[PDB]
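So that we are looking at the same thing, I have put the structure below in structure tokens.
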Amino acid sequence: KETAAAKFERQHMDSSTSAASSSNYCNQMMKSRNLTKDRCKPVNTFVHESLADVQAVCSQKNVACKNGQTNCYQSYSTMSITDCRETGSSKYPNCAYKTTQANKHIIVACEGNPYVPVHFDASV
Ligand SMILES: Nc1ccn([C@@H]2O[C@H](CO)[C@@H](OP(=O)(O)O)[C@H]2O)c(=O)n1
Ligand SMILES: Nc1ccn([C@@H]2O[C@H](CO)[C@@H](OP(=O)(O)O)[C@H]2O)c(=O)n1
Ligand SMILES: [Cl-]
Ligand SMILES: [Cl-]
Ligand SMILES: [Cl-]
Ligand SMILES: [Cl-]
Ligand SMILES: [Cl-]
Ligand code: NA
Ligand code: NA
């Protein structure tokens, strides 16, 4: 029973490194954030910025979300991110991920009081 904000933190924050440094980053991180317990989660983005910087996006550029909701926000600046996406060789329980490191703007959906990120919509 995890709050939406806490789930976003676990799935999407990696403030301890500046960037992925190896092809095995996603395999490691998907496992240790408990994203491969029951199934291999197919796609998951990690953000290599402070939690404060990611939370601050909720006051930045208001944009539509993919699903048409209007509580999404696009970061004014690019951020260091890693996209983790399952390869064709991936088969639970032996999940396998491609690591793609990039510097891009993030789009998050925000909710609550405090008004914080609860969904990762996209990177641009
Ligand atoms: N893959 C994961 C890992 C944790 N969690 C949530 O985070 C909680 C653990 O802090 C989980 O509670 P359960 O252990 O009751 O499933 C679950 O609510 C999740 O929903 N999916
Ligand atoms: N670019 C993307 C697209 C999807 N996703 C993940 O895949 C899920 C469903 O598409 C998303 O749910 P949340 O936005 O609730 O975190 C997110 O965890 C991602 O992390 N990065
Ligand atoms: Cl930090
Ligand atoms: Cl912080
Ligand atoms: Cl804010
Ligand atoms: Cl505007
Ligand atoms: Cl922009
Ligand atoms: Na773990
Ligand atoms: Na931080």
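Following Swiss-Prot, chain A shows residues 27-150, kept in their order.
Structure method, as recorded: X-ray crystallography, 1.2 Å.
Each residue, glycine too, has its Cβ placed from N, Cα and C.
Taken from Swiss-Prot, the feature active site, proton acceptor covers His38. Residues or ranges marked as active site, proton donor by Swiss-Prot: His145. Taken from Swiss-Prot, the feature substrate binding site applies to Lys33, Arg36, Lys67, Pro68, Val69, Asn70, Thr71, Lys92, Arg111. Here Swiss-Prot describes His38 to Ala as a published mutagenesis experiment; the accompanying note says: Loss of activity. Looking at Swiss-Prot, you'll find the mutagenesis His145 to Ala noted as follows: Loss of activity.
Describe each of these features in terms of where it is and what it packs against.
Sequence-distant contacts (6 or more apart, same chain, Cβ under 8 Å) of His38 (mutagenesis position) comprise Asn70, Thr71, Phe72, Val73, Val80, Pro143, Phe146. The secondary structure of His38 (mutagenesis position), as reduced to three states from DSSP, is helical.
Neighbour list (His145 (mutagenesis position), Cβ cut-off 8 Å, at least 6 residues apart, same chain): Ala30, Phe34, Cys91, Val134, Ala135. DSSP classifies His145 (mutagenesis position) as strand under the three-state reduction.
Close to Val69 (substrate binding site) in the fold, though at least 6 residues off in sequence, lie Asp109, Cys110, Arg111, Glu112, each with a CB less than 8 Å from its CB.
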Go through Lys33, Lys67, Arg111, the listed binding-site residues, and name the one with the sparsest Cβ surroundings, counting other Cβ atoms within 10 Å.
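Comparing Cβ neighbour counts within 10 Å for the binding-site residues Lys33, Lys67, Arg111 gives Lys33.
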